[PDB]
Amino acid sequence: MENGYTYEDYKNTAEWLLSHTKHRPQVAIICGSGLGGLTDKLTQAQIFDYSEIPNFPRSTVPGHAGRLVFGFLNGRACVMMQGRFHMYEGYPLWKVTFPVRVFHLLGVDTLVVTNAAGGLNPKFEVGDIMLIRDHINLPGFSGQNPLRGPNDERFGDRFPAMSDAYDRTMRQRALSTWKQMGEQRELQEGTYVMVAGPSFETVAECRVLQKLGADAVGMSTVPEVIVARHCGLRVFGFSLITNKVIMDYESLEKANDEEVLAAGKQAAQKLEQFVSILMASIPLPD
Amino acid sequence: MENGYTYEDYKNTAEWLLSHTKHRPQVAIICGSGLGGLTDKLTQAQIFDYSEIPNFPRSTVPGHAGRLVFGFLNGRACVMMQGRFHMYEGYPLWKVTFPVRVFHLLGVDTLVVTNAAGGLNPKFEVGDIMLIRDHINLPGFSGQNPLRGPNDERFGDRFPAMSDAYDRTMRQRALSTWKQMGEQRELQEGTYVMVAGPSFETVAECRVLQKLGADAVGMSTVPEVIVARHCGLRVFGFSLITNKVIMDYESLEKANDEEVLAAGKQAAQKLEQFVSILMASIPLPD
Amino acid sequence: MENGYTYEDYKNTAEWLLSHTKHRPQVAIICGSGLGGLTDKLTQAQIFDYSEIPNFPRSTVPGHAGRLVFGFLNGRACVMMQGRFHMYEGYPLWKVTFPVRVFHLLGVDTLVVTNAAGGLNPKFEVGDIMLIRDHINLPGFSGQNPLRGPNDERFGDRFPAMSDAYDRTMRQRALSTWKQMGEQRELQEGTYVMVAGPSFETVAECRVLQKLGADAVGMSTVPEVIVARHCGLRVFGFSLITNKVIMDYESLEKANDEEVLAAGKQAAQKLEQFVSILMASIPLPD
Ligand SMILES: O=c1[nH]cnc2c([C@@H]3N[C@H](CO)[C@@H](O)[C@H]3O)c[nH]c12
Ligand SMILES: O=c1[nH]cnc2c([C@@H]3N[C@H](CO)[C@@H](O)[C@H]3O)c[nH]c12
Ligand SMILES: O=c1[nH]cnc2c([C@@H]3N[C@H](CO)[C@@H](O)[C@H]3O)c[nH]c12
C-alpha cells in the first residue's frame, strides 16, 4: 500500500489556497455536529467547496456538502471543515486525513475536532459534552493507521508518540472556561474509542468497549488527530454524547441517526458558543 | 475502496434465477457443517452451481462445490447455499455477502445461518449446538465491514443497528422447539465472535476472547448477518461447537480440521432435523 | 486479495541462492536490534543485498540496508536477515513474510526471531530480555494474516494451529542456558502482542493491552512466526524490552526511537552471545 498523495500535492493544494483568500488561519476546526452555527459566528467568512479545491478528496456521492470556510472566530484566524471524510465511506485513511496536512502547510498550529458519539460510561447522559482525554484506536491496531507507508520526514517522525495527544493545557482551560459560565451539567472527561462502522454496535460489542475502558464510541476523528500530532499541531477535541449505547438485552431501544442529528440540535448552540469562547484561551502566534 | 457490484448486478442475478426455476423461496439457509443432509430432506430439489450463475463469486480453486439448491423444507419454500465464501480465502466482504443481497431480491425474508465454531465457554462441550444470541464483530471494528463504501439506499440505511440482529421470537421458538423433543444435552445460548483466520487461535488469544465475553469463535457468518439485517431480513442462526478451544499451556492438544468435519458428522442429523422442524415455527408470507 | 508470489517464485529465489553460495543453512535468524554484532560472530560470512536477490521485497526507500548474510554461528549453518519488512511500511504481509518461505526451501528447519518491544508487564525493566511464550495477533483478528488467500498445499495446511508455536523444548534450553551463565537479571517469559504501528500507543491503549494479558508490545515478528509454523519450521524467539510503556497520565515521559536504538546497544552483546551460545542447544539434522 501507498499514500496516493505526493509531498508536493499537499503543497500545491496549500499554495492554491494561500492565494485565493487573504485569510491566514491559525486554528483548524473540524466539526462536528450541527456546528451548524459556527459558520455564522464566524465573520469575514470566505467559503470554498471541496470540489473547487485541487486534490481535495472527491466526496463521491451527492448529498455532500464539502465547504472549507475561512474567517475569524472570537479574534482567532480560523478555517473550518463543514462535513468530513470517514473510513466507513470507503476512503483510505490517507484521504480522510489529507485536509489536516493541508492545514499545517497553510500555517495552522492548533486543531480542534469534535464529533457525535455514543456514551459507554453509564454515568453519561444524552446531551453531555465529553472532553477527549485519550483515545483507543482499534482500527490502528490492525493496520488502518493513516501513517502506514513510507514516512515523509518533512511532516514528522517515523514512530511518533500519542501518549500526550490531547494537549493538557487546553484541557485545563476548557474545564475552567466551562465552570466560569456555570452549568447544570458538568463538562465530562474521558476516553474516545474509534470503531470503523458504519453499522452500530451490538450489546456484546458495547460490553467489549466498556471493558476496554472506553467512555465514548464513534467512527472518526482519531485518524485526524494522529496526523495532526505527527505534524506538530496542538490538538484538542470532544464529543457530543448523542445517545446512550445499549448495554443489555432487556431494553427495547436501538441506536439510530435520527437521534444523532436531533441531539446535535439540542446542543447546537451550547457548543456553538463553547467552541467560540474557547478561542480566547488558545494562545497566539509569535 | 468500493463494492465491485452495481445495484443492477444484483437485480440481474436475481431475475436470471427468478426465471430458471419455478421456486420462490422465503427462507434462505446458509450451512453449515455437513448439513450435508438437508439437501436430501429438501424435496422438489432444483440445483445450480455457482459457476453457472451470473455474478456469483467465482470460487477460485477447485475443490469447490458451489451449489445453490432450491426446494421445500418441511412446508417452507427454501434456497440453500452448500459451501460459502470466507474472508480468509481472500474475498472482500462484499463478495462474501453478495448471495445475501441476491436472496432478498428473490423475495426471501428470513435467513438461517449456521457454522462450526470453537467453544470458549468452559461449560460447553463438543457436540453442543449453541444458539446465537449476539456477536462480536472484531474485523468490523477495524474496517472490514461488508457495508463499507457508499450506501445503497434501496437496500437499507447508512447506519443500521445490530443490537437486535438475532430475532428474539425465533430464539424462543427454537428453545421451545428443542425441549419438545427432550434431549440429554440442553440447547446452548451465547455470543459468537468472528475472527478472520485462517490459522487457529493461540492460548493467549483464546484467553483474550473469553475475557471479551465470547462463548464461541469462528471465521464467518457475521458479515452475512450484518448484510441480512441491513436489508430487512429476519435472522436467526447457530453454531455446532466442534472443538473446545485450548485455554492453558498444560494441555498437549491442538485444534484441527479433522475434528471439525468429524464432529460435523456426529451432529449431522441432530441438526439436519433440528433445522428441519424449525421450519414450522418460521411465520409465513401474507 | 491475493498473494502476489507464485509457488514457483519462491523456488526460483531459493535455487538462485542455492547456487551463489556454498552454505546450506539450518537455522534462520531474523534480527533484531542491533544484533548488530552477530554478523561478526558469524564466520565464513557471505553477504547478499536484498536488492540483488530475485523477488526479494524491494525496500522501497533508502536508508535501507537489506543483506542476507550466510555463515556459521557456533557450529550451526545460519542465514540471517539484517533488516526486515514491516506492515507499517506499507508491505502486504505476504511480502513481509516472503523470506521465511524462501528459508524453508533453502532447507532451513528452525527459525529464531527477535525484536525490540515495549514492556507492558510492570514487573519488567528496560534491558530485560523476554522469552516469547505466546502471542496475541491483533491484526490477524481482523484480516491481516499472512496466510489470507488460497492455501498452497505444498507449504502447509489451510487451517494450521498456533497454540504450540513457540517450541517448548527450545524454551527450556534457553531458560537453562541462561542460568548457566548466571545473571543479575532473570530471563523473562511471556506474551508478545503485535499491533501494526507505526505510531506508539496511548495510555488507554497501553491499558487495553495489559488487560488483554500482553506482557510486551511491538510491530512485527508474529506474521513471520505464523508463516514459519505453517511451513513446518521450529520456532523460537524473544524481545529486548527497550522501553516501559507508559501507563498513567501522571508521568511526563513519552516513547521514542532514540531509546530503542540506544537500549539495543546496551544489550548489544548480552544478546549477541546469548543467541550465539543458544546455537549449541538447537538439535542437528539427520
Ligand atoms: O453509538 C455510536 N456508535 C458509533 N458511532 C456513533 C456516532 C457518530 N454519528 C454518525 C452516525 O450516527 C457517525 O458518523 C458516527 O461517527 C454517534 N453515535 C454512535
Ligand atoms: O476453534 C476455532 N477457531 C476459529 N474457527 C473455527 C471453526 C470453523 N471451522 C472451519 C475450519 O476449522 C473454519 O471455516 C472456521 O470458521 C471451527 N473451530 C474453530
Ligand atoms: O512501545 C512500543 N510499542 C510498539 N512497538 C515498539 C517497538 C519496536 N521498535 C521499533 C520502533 O520503535 C518498531 O519497529 C517496533 O516494532 C519498540 N517499542 C515499542
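Counting begins at 1 with the first residue displayed.
A Cβ is built for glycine as well, from the same backbone N, Cα and C atoms used for every other residue.
In the three-state DSSP classification, B:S33 (phosphate binding site) falls within coil. Long-range C-beta contacts of B:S33 (phosphate binding site), restricted to its own chain and to partners at least six residues apart, with a cutoff below 8 Å, comprise B:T114, B:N115, B:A116, B:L240, B:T242, B:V260, B:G264, B:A267, B:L271. Among the features that Swiss-Prot reports, phosphate binding site is placed at B:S33, B:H64, B:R84, B:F85, B:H86, B:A116, B:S220.
Less than 8 angstroms from the CB of B:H64 (mutagenesis position) sit B:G83, each of them six or more residues away in the same chain. Under the DSSP three-state reduction, B:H64 (mutagenesis position) is assigned to coil, being neither helix nor strand. Here Swiss-Prot notes a mutagenesis experiment, B:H64 to W, with the remark: Reduces catalytic activity towards inosine.
Under its mutagenesis annotations, Swiss-Prot gives B:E201 to A or Q the following note: Severe loss of catalytic activity. Under a cutoff of 8 A between CB atoms, and with a sequence separation of 6+ in the same chain, the neighbours of B:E201 (mutagenesis position) are B:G118, B:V195, B:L209, B:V217, B:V245, B:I246, B:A255.
B:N243 to A appears in Swiss-Prot as a published mutagenesis result, with the remark: Reduces catalytic activity. Under DSSP, B:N243 (mutagenesis position) is assigned to a strand (E or B) in the three-state scheme.
The Cβ of B:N243 (mutagenesis position) has 23 neighbouring Cβ atoms from other residues within 10 Å, across all protein chains displayed. For B:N243 to D, Swiss-Prot lists a mutagenesis experiment annotated as follows: Reduces catalytic activity towards inosine, hypoxanthine, guanosine and guanine. Increases catalytic activity towards adenosine and adenine.
Taking Cβ-Cβ distances under 8 Å and a sequence separation of 6 or more, the neighbours of B:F85 (phosphate binding site) in its chain are B:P57, B:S59, B:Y91, B:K95, B:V96. Proximity to ligand 2 at the level of Cβ atoms, with a cut-off under 6 angstroms, picks out B:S220, B:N243 from the recorded positions B:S33, B:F85, B:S220, B:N243. Within 10 Å of the C-beta atom of B:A116 (phosphate binding site) sit 23 other C-beta atoms, taking all shown protein chains into account. DSSP assigns B:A116 (phosphate binding site) to a strand. Between the alpha carbons (Cα) of B:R84 (phosphate binding site) and B:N243 (mutagenesis position) lies a span of roughly 21 Å.
A separation of roughly 16 Å, to the nearest angstrom, links the Cα atoms of B:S220 (phosphate binding site) and B:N243 (mutagenesis position). By a Cβ separation below 8 angstroms, chain C lies close to these of the recorded positions B:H64, B:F85, B:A116, B:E201: B:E201. Cα spacing between B:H86 (phosphate binding site) and B:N243 (mutagenesis position): 20 Å, rounded to the nearest whole number. Take the binding-site residues B:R84, B:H86: by the count of other Cβ atoms within 10 Å of each Cβ, the lowest one is B:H86.
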